[PDB]
Amino acid sequence: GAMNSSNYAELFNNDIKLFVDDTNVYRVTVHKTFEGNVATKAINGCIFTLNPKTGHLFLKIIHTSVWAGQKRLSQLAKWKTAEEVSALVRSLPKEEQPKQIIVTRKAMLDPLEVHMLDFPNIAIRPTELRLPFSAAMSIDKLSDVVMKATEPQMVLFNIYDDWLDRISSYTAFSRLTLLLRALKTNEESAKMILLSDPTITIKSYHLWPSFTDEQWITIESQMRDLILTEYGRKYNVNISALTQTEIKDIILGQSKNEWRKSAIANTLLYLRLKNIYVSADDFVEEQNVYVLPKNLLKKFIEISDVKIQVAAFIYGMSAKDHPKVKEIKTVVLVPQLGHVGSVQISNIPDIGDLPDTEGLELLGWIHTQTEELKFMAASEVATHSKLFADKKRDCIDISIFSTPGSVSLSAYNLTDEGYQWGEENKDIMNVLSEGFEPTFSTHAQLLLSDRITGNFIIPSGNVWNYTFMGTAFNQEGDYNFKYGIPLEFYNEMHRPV
């Protein structure tokens, strides 16, 4: 079973996998020796070994000393790669050793297999993707250490920089392959994109410029721009006639202790409440005004996670002479399978059987996130459309962004463009947002208030976080509910036995 954009999803599950690229192993330069005579001398190379989940790059620098008088070097390069890749795997603890080792080029299959025979439960996979890992030398920081290299040496790198603090692995790898593919297409223009307004620089310990979550999107857009542009020259067919999958395919080449650590991290989320910022755009008196109880914010934060998104539904009502003042009365925590940058949410809850629900109107949904945007993220838009396209479109999106020291609330409505675009993308996941617009959503007037106080509705089963219980999570489920205090993200009732 080869790998293509079909099983592209599996790359990021909890099974260690390594990519191997050997395009950059055997390299030479047309260099003039003393006399002035021209001839190709061999220069340092490297093995592009990449764990796509954690972003760990095991770049093995291949010094030119190894090509010492060897015959037929290009043939040997494939066996010296297999040798070193094998050597690597064997040095990792049995827990860190991968399930699959995906090679970028067919010619690298056999050599690796031969050296990995005593490792049968470690598969050696080919790829029907012609990934842009060949352009790993574009990265000056890498290209440098390889040339700088004076002797054979194993150099470690993180290729996602610090992205994984904000976005998922899935989305991280996307951004990566997009960058590398751009460089592979037109290196100068690709770099020009990354290296304009020098106000945004690249840190020492980083390979990439320090863009904001908002800046990153424009960058990626400019990358797709640059890539599709020059695919509409090699085949010069009209680019604006591609279906999403085609665009996606063009870019690809078609410890119980770890648990208790992030749990502790969440016990500190409540501290971020001592500095609260509420997104204030310009508002018209024709707009509704949503007042959010501060206790409902305080608690929602406390039960949320530092990375993984936590979402819930919001209910409320109005008062005499002003239906435009929407009071949030209840937050409904529902069975959900959260991720990083997205959240799988179950259907709108059946709270009719509960008391005091009489008269409550569904205001929309509230959720947390790791990114920092002035607009609904592609994921949000997608989730919002699946939720309220048919039901109730005047629903709002209360987006909570949290970071050490402060929280940041924002309310959004979704234009008919957004709802419509959210349908034709039931589930896309990021860095391929061809059709996405920041103006898909507009600001909704939100106010926090310790002048009113709301309550919670929880699943009658008490559990709501199925992130670690994915198998026992029915999204179409017909769940029953009840009032009660919601539990923490890493509550011992949320962990797999």
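Sequential numbering from 1, following the chain as shown.
This deposition comes from X-ray crystallography, 3.3 Å.
Using N, Cα and C of the backbone, Cβ positions are placed for all residues, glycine too.
Among the features that Swiss-Prot reports, domain 'MPN' is placed at 289-418, with the record citing sequence analysis.
Mapped onto three states, the DSSP output places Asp21 (mutagenesis position) in strand. Its Cβ taken as reference, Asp21 (mutagenesis position) is surrounded by 23 other Cβ atoms within 10 Å in the chains shown. Swiss-Prot gives this note for the published mutagenesis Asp21 to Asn (Swiss-Prot position 1853): Reduced growth at 30 degrees Celsius. Strongly reduced growth at 16 degrees Celsius.
Experimental mutagenesis is annotated in Swiss-Prot for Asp22 to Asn (Swiss-Prot position 1854), with the remark: Reduced growth at 30 degrees Celsius. Strongly reduced growth at 16 degrees Celsius.
The annotation that Swiss-Prot gives for the mutagenesis experiment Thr23 to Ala (Swiss-Prot position 1855) reads: Reduced growth at 30 degrees Celsius. Strongly reduced growth at 16 degrees Celsius. Listed in sequence order, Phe48, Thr104, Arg105, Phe133, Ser134 are the same-chain residues at least 6 apart in sequence whose CB falls under 8 Å from the CB of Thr23 (mutagenesis position).
In this view, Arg105 (mutagenesis position) is surrounded by 18 other Cβ atoms within 10 Å of its Cβ, with every protein chain counted. In the three-state DSSP classification, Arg105 (mutagenesis position) falls within coil. Under the heading of mutagenesis, Swiss-Prot lists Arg105 to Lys (Swiss-Prot position 1937) and annotates it as follows: Severely impaired growth. Reduced growth at 30 degrees Celsius. Strongly reduced growth at 16 degrees Celsius.
Flanking an unmodelled run of 61 residues, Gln254 and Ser255 have Cα atoms spaced 37 Å apart.
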